[PDB]
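K.L.:
Submitted below is the structure of interest, expressed as structure tokens.
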Amino acid sequence: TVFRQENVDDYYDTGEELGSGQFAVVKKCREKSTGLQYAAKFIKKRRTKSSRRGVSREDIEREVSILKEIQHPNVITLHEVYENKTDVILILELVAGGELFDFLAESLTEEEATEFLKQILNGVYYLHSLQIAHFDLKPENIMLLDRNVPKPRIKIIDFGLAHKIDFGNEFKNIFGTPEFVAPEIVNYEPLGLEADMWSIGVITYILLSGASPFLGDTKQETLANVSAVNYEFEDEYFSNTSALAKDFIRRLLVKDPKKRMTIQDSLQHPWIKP
Ligand SMILES: O=c1c(-c2ccc(O)cc2)coc2cc(O)cc(O)c12
């Protein structure tokens, strides 16, 4: 699919940089015709077929196709797509309260954790209902609308690894951040919606404790820890955490994807259920 090839600078003015990654940079922007504000994600294109640099058209089109499907309060939305010879430029909904990752750098109570968690689960429920696996859930990819309120509202971002799961699983060597990936990702096995639920377990552990359950001193150690389900609830961190909260985590950090809680299970779990 081809995108708008007019110069994006004819329609938008850019400002503060919001984030920067391997082949993408995200800039605050403002649409000239409406005065409305967005985030422009510039994705660097592959310059040749066999290059390892830039993002393949196939990967870019997948992210765009998924984003086009999405409309939910807890997920980023897509406004427009432009492209030129060097970049595809996604004009995305602006979320200006910063990463959940940075908010955490400022442990939560179980109430604070569950208030974030419920919104995350609601967003993931929407996605999984559409058979969309995110595959890169982590605090850096959870953005707050406003960080200076008692109960910040959040939105899931970064669909760069997201896949449609029309057949129950995808077998593609999809692979995110070692701390957050499920054992089936580590082992290069077929992947489905279940991998997201593991990531939610890791996120929940971090929300409650300020500590990462599988983090080793090197990437290979972290990955080895993940595959072995080498984690425990340290008393120093979890002494005043409820057994029900631990139960929620324990039922997500399960090696066999088939035995892992689904998104629907997680919403009905007694720690979450109203
Ligand atoms: O999506 C984002 C955002 C993003 C998008 C929209 C917002 O409103 C806020 C941040 C920021 O940094 C990134 C950095 C990346 O490497 C990849 C991304 O997808 C993003």
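Per Swiss-Prot, chain A residues shown: 2-107, 110-277, in order.
From the backbone N, Cα and C atoms, a Cβ is placed for every residue, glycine too.
Residues or ranges marked as ATP binding site in Swiss-Prot: 19-27, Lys42, 94-96, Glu100, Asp161. Looking at Swiss-Prot, you'll find the mutagenesis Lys42 to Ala noted as follows: Loss of activity, apoptotic function and of autophosphorylation. Sequence annotations record features per position, and here Swiss-Prot assigns active site, proton acceptor to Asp139 based on sequence analysis.
I'm curious about the neighbourhood of these features; can you describe it?
P.N.:
In this structure, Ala25 (ATP binding site) is part of a beta strand by DSSP. With a 10 A radius on its CB, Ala25 (ATP binding site) counts 17 other CB atoms from all the protein chains.
In sequence order, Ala25, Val26, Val27, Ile90, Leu91, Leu93 are the residues near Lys42 (mutagenesis position), counting only same-chain partners six or more apart with C-beta under 8 A.
For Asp139 (active site, proton acceptor), the number of other Cβ atoms no farther than 10 Å from its own Cβ, over all displayed protein chains, is 23.
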K.L.:
How long is the Cα to Cα distance in Å for the two residues, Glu107 and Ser110, that sit at each end of the 2 unmodelled positions?
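P.N.:
Between the Cα atoms flanking the 2-residue gap there are 9 Å.
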K.L.:
I'd like the Cβ neighbour count for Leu19 (ATP binding site), meaning other Cβ atoms within 10 Å of its Cβ, all protein chains included.
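P.N.:
Within a 10 Å radius of the Cβ of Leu19 (ATP binding site) lie 21 other Cβ atoms.
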K.L.:
In whole Å, how far does the CA atom of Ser21 (ATP binding site) lie from that of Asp139 (active site, proton acceptor)?
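P.N.:
Cα to Cα, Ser21 (ATP binding site) and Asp139 (active site, proton acceptor) are separated by 16 Å.
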K.L.:
Cβ-Cβ under 8 Å from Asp161 (ATP binding site), same chain, 6 or more residues apart: which ones?
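P.N.:
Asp139, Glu143, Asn144 - these are the non-local Cβ neighbours of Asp161 (ATP binding site), listed in sequence order.
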K.L.:
Taking the recorded positions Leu19, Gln23, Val27, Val96, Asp139, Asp161, which residues show a Cβ-atom distance to ligand 1 below 6 Å?
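P.N.:
Passing the 6 Å Cβ check against ligand 1: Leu19, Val27, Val96, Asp161.
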K.L.:
How many neighbouring Cβ atoms, not counting its own, are there within 10 Å of the Cβ of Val96 (ATP binding site)?
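P.N.:
That number is 20.
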